[PDB]
Amino acid sequence: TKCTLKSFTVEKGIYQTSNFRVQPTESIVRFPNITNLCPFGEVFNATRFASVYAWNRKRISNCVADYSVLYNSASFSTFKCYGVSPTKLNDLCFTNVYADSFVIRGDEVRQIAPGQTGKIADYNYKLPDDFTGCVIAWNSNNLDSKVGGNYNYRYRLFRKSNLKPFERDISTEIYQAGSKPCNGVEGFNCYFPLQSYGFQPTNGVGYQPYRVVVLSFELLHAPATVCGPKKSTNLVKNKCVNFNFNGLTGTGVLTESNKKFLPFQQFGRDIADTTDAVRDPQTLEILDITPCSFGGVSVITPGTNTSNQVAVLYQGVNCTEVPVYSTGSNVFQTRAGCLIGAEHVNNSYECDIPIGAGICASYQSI
Amino acid sequence: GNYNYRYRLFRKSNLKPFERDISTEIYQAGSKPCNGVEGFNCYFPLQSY
Amino acid sequence: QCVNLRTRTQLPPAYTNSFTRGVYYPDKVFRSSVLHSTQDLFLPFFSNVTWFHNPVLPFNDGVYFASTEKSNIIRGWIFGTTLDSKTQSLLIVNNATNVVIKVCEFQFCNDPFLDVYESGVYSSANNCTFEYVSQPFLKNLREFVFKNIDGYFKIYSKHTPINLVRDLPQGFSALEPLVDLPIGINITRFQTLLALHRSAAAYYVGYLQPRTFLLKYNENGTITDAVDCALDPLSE
Ligand SMILES: *[C@@H]1O[C@H](CO)[C@@H](O[C@@H]2O[C@H](CO)[C@@H](O)[C@H](O)[C@H]2NC(C)=O)[C@H](O)[C@H]1NC(C)=O
Ligand SMILES: *[C@@H]1O[C@H](CO)[C@@H](O[C@@H]2O[C@H](CO)[C@@H](O)[C@H](O)[C@H]2NC(C)=O)[C@H](O)[C@H]1NC(C)=O
Ligand SMILES: *[C@@H]1O[C@H](CO)[C@@H](O[C@@H]2O[C@H](CO)[C@@H](O)[C@H](O)[C@H]2NC(C)=O)[C@H](O)[C@H]1NC(C)=O
Ligand SMILES: *[C@@H]1O[C@H](CO)[C@@H](O[C@@H]2O[C@H](CO)[C@@H](O)[C@H](O)[C@H]2NC(C)=O)[C@H](O)[C@H]1NC(C)=O
Ligand SMILES: *[C@@H]1O[C@H](CO)[C@@H](O[C@@H]2O[C@H](CO)[C@@H](O)[C@H](O)[C@H]2NC(C)=O)[C@H](O)[C@H]1NC(C)=O
Ligand SMILES: *[C@@H]1O[C@H](CO)[C@@H](O[C@@H]2O[C@H](CO)[C@@H](O)[C@H](O)[C@H]2NC(C)=O)[C@H](O)[C@H]1NC(C)=O
Ligand SMILES: *[C@@H]1O[C@H](CO)[C@@H](O)[C@H](O)[C@H]1NC(C)=O
Ligand SMILES: *[C@@H]1O[C@H](CO)[C@@H](O)[C@H](O)[C@H]1NC(C)=O
Ligand SMILES: *[C@@H]1O[C@H](CO)[C@@H](O)[C@H](O)[C@H]1NC(C)=O
Ligand SMILES: *[C@@H]1O[C@H](CO)[C@@H](O)[C@H](O)[C@H]1NC(C)=O
């Protein structure tokens, strides 16, 4: 009171000092059951991968993809990422994903990178210097390499120019290194641009077959529909908490409600555009939201010059949630709120310090 | 090429203004604990130029 | 397997009165016993709606489609701008078991028709992007509203049992939302699909315009009455 009045003495009366509100206890968040997972098992558990110059391309859109398990997979030799951090990509998401799968040599694993050159990097698959996404590489010597020679795999060795970003070259034209033309038959200056891979089970690290899949993320103006599930939690009732019901955020106390939502609404507002009811996305039931209690506090004093003790009134607050004056003295509940520090008397006198609803207080104690 | 200059690559949180960090410790990028030993999802936070 | 017919399908393009049909729930918010004013695309009251007894038609901002259907002869819809494989096209079919939605660059024929003895009105189907299958859509009145806003295709539907003979009956019936699709296309024309067996159908088409309406919600949240704020001075 003295601080609010900015004085060291207080006259008799009732003053309004500060406010009061209940604080949130914990937080909750709800989301639908989460289904329609992006097809990724058939990509990384596929039987065979195509050639490096004929890399398989897969388009991913309109699903939910959990990349945390891929990042936590212990069977992957190399898991690199360029555009974003591998840990936090599960939250942010773009509109579509492109997967390029192929098989290269052990020493050619670092050819597939921005700002890199090589036979694969310039003839089979070239990444733009501004590429965003990730690359997953793993040895497959026990599977792809053949004891009789895995010559089914083929790699491009010759081309007049390099490869454009995300461009596939499958041209089988006879490369003419020299100026002597050839009528489709390789000669001194004519050669086949594609050569079979000579993978063997016993060839050493660096020449063993390595399966590599490159994931690229694109953010066309169409709405983004592919990224990780949003983990939900349980719910509580009869507690002023803050909630995030399917992206609708607010603070209040949640109770059971008897309103009858029609089967396509999700939340309701009464008037002046204030939400009152929500539907939990999992259990599909109607809840009720109430703002948890608040109100002003006032001090009743007989005057600093007279005495030194005071009483406190919380305005429009039920006498159940009061919290140093948590117990104090006898506590009275009145139509105007709750009062602490004064005793109720059966007599009746002239009104000294008005309080409200037909009652007031005076000093004798208060 | 000059490699006497290095910059931080990994950090647990965001730096406060006018703050200095010089500790060189392995990063537990993944769920697997590195336990002070480099391995999968464990990289040196300093990157050269 | 698509060929043009011999005779012309000279469907008479008649006109009739809209009355007070074509009201749909604008959002998914529940309100009880309240009057709410909203501005959006609607079919104006007492408008002049076209009646067909399969020409290429424009799309404009939105489309209101009505069918005085008997025994479920209408089957689907086609959407697009160039209607060829050089641009994206949308296809919706409702056969006996389910409804199929495709977003591909087809090569339709000059007079598509379903045929009965699946889909053969298109010569090619390439670069397919979106596929969808769901429950079947359909003396009955079938009302549909088609909208396309910021890459979202909105489809609202309603079915009504009627006993009147020819024109749209007087009354009020709101339309619930049915389907939302997050596909970005700039559709400007559309078409009707009929299972024409080799051996003459009436439907009504109207357009939507931006305006403000006043809607009444009863205790249960059902829209039972509406007022057009631009019809006459009393309504204003
Ligand atoms: C490819 O298949 C293997 C075999 O099932 C998958 O590995 C399993 O992953 C689950 C998920 O953590 C584990 O509980 C199993 O113990 C694993 N089994 C084996 C034999 O490894 C692997 O996850 C699949 N890969 C993809 C991308 O789906
Ligand atoms: C979301 O998934 C949960 C987990 O299965 C579903 O909860 C079960 O629903 C069945 C359906 O009758 C009940 O028999 C079970 O008792 C529920 N288990 C619980 C509540 O722990 C829930 O129904 C799903 N919600 C959907 C599909 O909307
Ligand atoms: C403050 O809250 C309590 C808790 O509900 C109220 O006590 C209720 O009083 C009515 C009328 O006497 C009883 O029918 C209820 O059973 C009581 N509730 C409980 C949980 O027992 C109290 O009335 C509230 N204060 C005021 C001024 O209304
Ligand atoms: C109605 O259309 C649906 C959708 O095309 C048909 O169901 C599919 O038919 C194809 C072609 O035989 C199958 O490959 C799919 O497996 C079917 N899917 C389902 C969910 O059944 C259906 O057969 C058609 N029915 C009629 C009577 O035309
Ligand atoms: C075939 O489909 C692809 C992929 O949907 C189309 O490629 C897109 O083309 C548009 C046109 O400028 C670009 O803006 C996109 O970035 C491309 N990639 C996407 C959407 O992933 C291609 O245009 C289609 N071909 C035809 C003839 O329509
Ligand atoms: C609005 O909802 C109420 C309550 O659900 C409906 O009142 C019930 O109507 C059914 C059939 O119309 C009766 O069998 C019930 O007995 C009614 N409830 C009670 C408590 O009597 C009401 O019909 C709904 N529609 C309107 C326009 O009010
Ligand atoms: C008010 O204060 C004065 C001294 O400042 C004192 O003499 C007087 O008695 C006080 N009045 C009371 C206590 O009623
Ligand atoms: C008098 O006051 C007491 C408490 O102060 C109360 O319990 C009682 O009901 C009142 N009236 C009487 C005793 O008639
Ligand atoms: C509808 O338009 C036609 C011509 O397009 C006209 O003959 C008819 O009177 C109109 N009906 C109205 C305005 O109710
Ligand atoms: C449709 O074409 C217009 C140009 O006429 C273009 O501005 C618009 O972006 C196109 N729609 C989409 C979804 O790209």
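The residue numbers of chain A are those assigned by Swiss-Prot, with the residues present covering 299-621, 635-675, 691-692 sequentially.
Structure method, as recorded: electron microscopy, 2.9 Å.
For all residues, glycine too, the Cβ spot is worked out from N, Cα and C.
Quoted from Swiss-Prot, the note attached to the natural variant A:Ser373 to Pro states: In strain: Omicron/BA.1, Omicron/BA.2, Omicron/BA.2.12.1, Omicron/BA.2.75, Omicron/BA.4, Omicron/BA.5, Omicron/BQ.1.1, Omicron/XBB.1.5, Omicron/EG.5.1. Using a 10 Å radius centred on the Cβ of A:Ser373 (variant position) and all shown protein chains, the other Cβ atoms total 6.
In the three-state DSSP assignment, the secondary structure recorded for A:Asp405 (variant position) is coil. Under the heading of natural variants, Swiss-Prot lists A:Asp405 to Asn and annotates it as follows: In strain: Omicron/BA.2, Omicron/BA.2.12.1, Omicron/BA.2.75, Omicron/BA.4, Omicron/BA.5, Omicron/BQ.1.1, Omicron/XBB.1.5, Omicron/EG.5.1; complete loss of interaction with host integrins.
Close to A:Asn440 (variant position) in the fold, though at least 6 residues off in sequence, lie A:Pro499, each with a CB less than 8 Å from its CB. Secondary structure from DSSP puts A:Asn440 (variant position) in coil. For the naturally occurring variant A:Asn440 to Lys, Swiss-Prot gives the following note: In strain: Omicron/BA.1, Omicron/BA.2, Omicron/BA.2.12.1, Omicron/BA.2.75, Omicron/BA.4, Omicron/BA.5, Omicron/BQ.1.1, Omicron/XBB.1.5, Omicron/EG.5.1.
In the three-state DSSP reading, A:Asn501 (variant position) counts as coil. In this view, A:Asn501 (variant position) is surrounded by 15 other Cβ atoms within 10 Å of its Cβ, with every protein chain counted. Swiss-Prot documents A:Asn501 to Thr as a naturally occurring variant and attaches the note In strain: 19B/501T.
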Q: Fill in the CA-CA distance, A:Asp405 (variant position) to A:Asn501 (variant position), as an integer in Å.
A: 12
Q) Secondary structure at A:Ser373 (variant position) (DSSP, helix/strand/coil)? A) coil
Q.
In whole Å, how far does the CA atom of A:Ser373 (variant position) lie from that of A:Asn501 (variant position)?
A. 21
